[PDB]
Amino acid sequence: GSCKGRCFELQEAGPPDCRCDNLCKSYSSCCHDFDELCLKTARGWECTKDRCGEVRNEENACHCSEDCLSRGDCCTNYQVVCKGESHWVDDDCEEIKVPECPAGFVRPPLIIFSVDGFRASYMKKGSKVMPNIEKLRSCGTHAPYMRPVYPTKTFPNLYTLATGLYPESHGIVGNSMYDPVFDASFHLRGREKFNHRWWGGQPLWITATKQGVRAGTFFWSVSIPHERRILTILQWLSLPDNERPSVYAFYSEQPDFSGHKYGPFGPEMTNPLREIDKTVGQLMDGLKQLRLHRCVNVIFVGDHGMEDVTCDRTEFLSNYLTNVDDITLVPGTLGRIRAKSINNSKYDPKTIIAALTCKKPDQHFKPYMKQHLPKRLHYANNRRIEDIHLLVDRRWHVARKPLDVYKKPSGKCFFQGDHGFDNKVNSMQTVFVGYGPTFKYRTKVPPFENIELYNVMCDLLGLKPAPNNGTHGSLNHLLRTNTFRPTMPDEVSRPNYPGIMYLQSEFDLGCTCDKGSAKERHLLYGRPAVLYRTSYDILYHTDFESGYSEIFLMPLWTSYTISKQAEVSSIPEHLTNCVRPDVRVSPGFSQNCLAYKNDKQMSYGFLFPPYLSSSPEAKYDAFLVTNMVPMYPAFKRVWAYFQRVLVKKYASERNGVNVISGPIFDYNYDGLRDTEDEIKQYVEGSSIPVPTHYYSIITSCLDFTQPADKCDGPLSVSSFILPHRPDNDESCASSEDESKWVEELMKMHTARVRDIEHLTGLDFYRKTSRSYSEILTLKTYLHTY
Ligand SMILES: *[C@@H]1O[C@H](CO)[C@@H](O[C@@H]2O[C@H](CO)[C@@H](O[C@@H]3O[C@H](CO)[C@@H](O)[C@H](O)[C@H]3NC(C)=O)[C@H](O)[C@H]2NC(C)=O)[C@H](O)[C@H]1NC(C)=O
Ligand SMILES: CC(C)CCC[C@@H](C)[C@H]1CC[C@H]2[C@@H]3[C@H](O)C=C4C[C@@H](O)CC[C@]4(C)[C@H]3CC[C@]12C
Ligand SMILES: [Ca+2]
Ligand code: NA
Ligand code: NA
Ligand SMILES: [Zn+2]
Ligand SMILES: [Zn+2]
Ligand SMILES: [Zn+2]
Ligand SMILES: [Zn+2]
Ligand SMILES: [Zn+2]
Ligand SMILES: [Zn+2]
Ligand SMILES: [Zn+2]
Ligand SMILES: [Zn+2]
Ligand SMILES: [Zn+2]
């Protein structure tokens, strides 16, 4: 029928006549009078001194009559031009200790101001370009940058912000994606994205609605001007108590559109950055007009950054594969390949991997089986994530064939910037600013991941978060109140402490070789808790302590401390192939050397390095069968270099380091610790499981003037999850000296301590002088280099 009076309605029971909401233009339909009653534009969007005190001319976009403040439909500059007040940006920011909200407000509202493609570096253009945004940053809580999820695209990141899930869990693994169960494709442009079958998890607007918290319509048809969106949000905030939503969302497609066109370093970028700042100012002027500028929590958040890319820098699969017409490629700043699924696609995953592996000297992309991607990306577990993946170098593109490159008729590309690269790339980092009563005042917080924001916004709204992948409590330092109180998880499996129980006479099944007060110097942060049911033993030695699993026949963790001045010894010739039985552990619960001799592809290594033994007598402990783990010979090149060369180097740089190393089983690549039933590989003819990865947590003192074992204040951690591979094809320069490639491989596979905890069932840093919230921040820190 008619949209009279009910423009941008939030009807839940049932709109009477037609459709009049924000998303009626794009999807479904609208009434006929929508564009006049609801999309008024007369006089523009700012008040003139000529029209101050006007008579309510309803046809106007916004009103400058004195009755506008009652209905909340004034122009955002009405108080400034018609009542002599100042702009919000011209006021000195005053510390907001408590929310200054109207009488009926039950919780301080949350407005999410999302900007598409706002590079974190844009914040340095200063107040001459973005005075409003600079006031939000300098007076609220801001990080230097926020880390998006991989892929660093719009839809995966905006939905990750709304759900707190990795894209592999909430389902929006890309702007483009194919679902084999649906047998359909999903795209930014289309009506398919409106179908609810694509969206997993529980987004914030659903979490709020299910718990009684009203949410305004987060989305807007593209034909709704930004000034009308701001005016609509301010009109909703003037609704009565029983109808007023508590959470709102404003999304701007800029500066993404200009960043794509002119690049991130173009002088033209100051024009859209000014228009965004004016939209922010219109919102803050409108909130000050409603006296809500010291009541509402405002989150100025971006989805991803922006990198200089050009048509010039494009890699083509036709330069690597013989036939590219039998595969489908999701191209651009990333690569996802799948079979055309025709009758005879004739397609082999690792054959295509092999054809893409280290073929050109300056190759600007690397192929991966999705299971072998760096575990920090968490982009391996979804039916919509193809098995083959390409990590594209920053500043570069990957395409199927050269004809796919679209350029202007002139000798110039259509785009100068793009986005979607690895989320540790500095140009992909985006902006986070929190401004309001619940956020801290003039506070700078360390960079963090956007998966953590859903928990925070649930805390800001009094909502119990749906199960997600943020670490609840790791961002408490952002808020001045309403924090979540994290609890250290209960230990599930309690260790045995075995003494000398066996005679060594019923031992050495194929092997040959020619307590608690001195090991505390190696277990600085308490023993890790085993959060799953298992049987395991604590083993003490002069140089290291270990939690040996009687089930997996190997330690779950091995802890030891190396000092700045520790000297590296070699492995003696008479001890190179020495393995000694451990009289504390039953022979039936120990590994045996017969299995390694029979397994022609599996060697063995040691979790504690014999290279760092404190004395010749102590070195015999490092060769115990309980310190031994299965290791491919190709992996031993990485492990031996790390143990012999890098541990000493790190200890000399960081004034000593404490190292915790152990195995990882993830055969179903869900990022979670495997049970026995899921382990799919053992050492030949034995029950010794093979780890898919090996982790190490290298902790030292943040204050490098104090040694690692005498550290007072905060800790400095760098962890990694190295893939246990029978080859080093991931490292193109592995033929050269290990000093050229081993550390580059380890930096690529950096990881959160939290990532290691998901994959092991262990819980670290349980005995520290720091608060648990501070430790949760430590566990969620990524050394990106
Ligand atoms: C990111 O968060 C996700 C939760 O939002 C985690 O995914 C969850 O993993 C759980 C592992 O047990 C699944 O539990 C299953 O729940 C169903 C309920 O009907 C039951 O089968 C079982 O309780 C359980 N299944 C098994 C085999 O134990 C959750 O279903 C699952 N959640 C979703 C939404 O899929 C991710 O693991 C987590 N990612 C990381 C890296 O930690
Ligand atoms: C590009 C513009 C036209 C805007 C497009 C908006 C579009 C992506 C939005 C509009 C409606 C959204 C769905 C709706 O809010 C409800 C749900 C249920 C919830 O449990 C999961 C998310 C889902 C399906 C929303 C997905 C995003 C939609 C389609
Ligand atoms: Ca698993
Ligand atoms: Na062998
Ligand atoms: Na190689
Ligand atoms: Zn119009
Ligand atoms: Zn300038
Ligand atoms: Zn975007
Ligand atoms: Zn973009
Ligand atoms: Zn094979
Ligand atoms: Zn892929
Ligand atoms: Zn015998
Ligand atoms: Zn495991
Ligand atoms: Zn990794």
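Here chain A follows Swiss-Prot for its numbers: 56-569, 588-591, 617-883, in order, are the residues you see.
Looking at the header, which is where the method is noted, we find X-ray crystallography, 3.0 Å.
Each residue, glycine too, has its Cβ placed from N, Cα and C.
The domain 'SMB 2' annotation in Swiss-Prot covers 98-142.
What Swiss-Prot notes for the published mutagenesis of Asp171 to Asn is this: Abolishes lysophospholipase D activity. A C-beta separation below 8 Å, combined with a sequence spacing of at least six in one chain, links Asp171 (mutagenesis position) to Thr209, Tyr306, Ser307, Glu308, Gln309, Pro310, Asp311, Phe312, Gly357, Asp358.
Swiss-Prot lists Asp171, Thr209, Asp358, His359 with the feature Zn(2+) 1 binding site, giving experimental evidence as the kind of evidence. A strand conformation is recorded for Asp171 (mutagenesis position) in the three-state DSSP classification.
Counting Cβ atoms from all protein chains shown, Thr209 (mutagenesis position) has 22 others lying within 10 Å of its own Cβ. Under the heading of mutagenesis, Swiss-Prot lists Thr209 to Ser and annotates it as follows: 15% of wild-type lysophospholipase D activity.
For the published mutagenesis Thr209 to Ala, Swiss-Prot gives the following note: Abolishes lysophospholipase D activity.
Its Cβ placed at the centre, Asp311 (mutagenesis position) has 22 other Cβ atoms within 10 Å. The 1-hexadecanoyl-sn-glycero-3-phosphate binding site annotation in Swiss-Prot covers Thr209, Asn230, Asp311, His474.
For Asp311 to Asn, Swiss-Prot lists a mutagenesis experiment annotated as follows: Abolishes lysophospholipase D activity.
Residue environment of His315 (mutagenesis position) contains 19 other Cβ atoms, counted within 10 Å of its Cβ in all protein chains. Annotation comment: Swiss-Prot describes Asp311, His315, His474 as Zn(2+) 2 binding site.
Swiss-Prot documents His315 to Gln as a published mutagenesis change and attaches the note 20% of wild-type lysophospholipase D activity.
In the three-state DSSP reading, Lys430 (mutagenesis position) counts as coil. Cβ contacts within 10 Å of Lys430 (mutagenesis position), excluding its own Cβ and spanning all protein chains shown: 28. As a published mutagenesis entry, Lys430 to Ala appears in Swiss-Prot alongside the note: Impaired secretion. No effect on lysophospholipase activity.
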### Task
Spatially speaking, which of the recorded positions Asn230, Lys430, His474 is closest to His359 (Zn(2+) 1 binding site)? Use C-alpha to C-alpha, please.
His474
### Query
Counting all other Cβ atoms within 10 Å across every protein chain shown, which of the binding-site residues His359, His474 scores highest?
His359
### Task
Provide the three-state DSSP residue tally for the domain 'SMB 2' (98-142): helix first, then strand, then coil.
9 helix, 3 strand, 33 coil
### Message
So 18 residues are not built between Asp569 and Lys588. What's the Cα distance between them in Å?
### Response
26
### Query
Same-chain residues six or more away whose CB lies under 8 A from the CB of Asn230 (1-hexadecanoyl-sn-glycero-3-phosphate binding site)?
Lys208, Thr209, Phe210, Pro211, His242, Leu243
### Query
ligand 14: which of the recorded positions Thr209, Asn230, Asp311, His474 have a Cβ closer than 6 angstroms to it?
none
### Message
What's the number of neighbouring CB atoms sitting within 10 A of the CB on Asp358 (Zn(2+) 1 binding site)?
### Response
28
## Note on the structure
Note on 1-hexadecanoyl-sn-glycero-3-phosphate: the CB centroid of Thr209, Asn230, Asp311, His474 has further same-chain residues inside 8 Å, namely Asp171, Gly172, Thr207, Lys208, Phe210, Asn212, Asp358, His359, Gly475
### Message
If you pair up every Cα among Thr209, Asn230, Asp311, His474, the residues annotated as binding 1-hexadecanoyl-sn-glycero-3-phosphate, what's the maximum separation in angstrom, rounded to an integer?
### Response
15
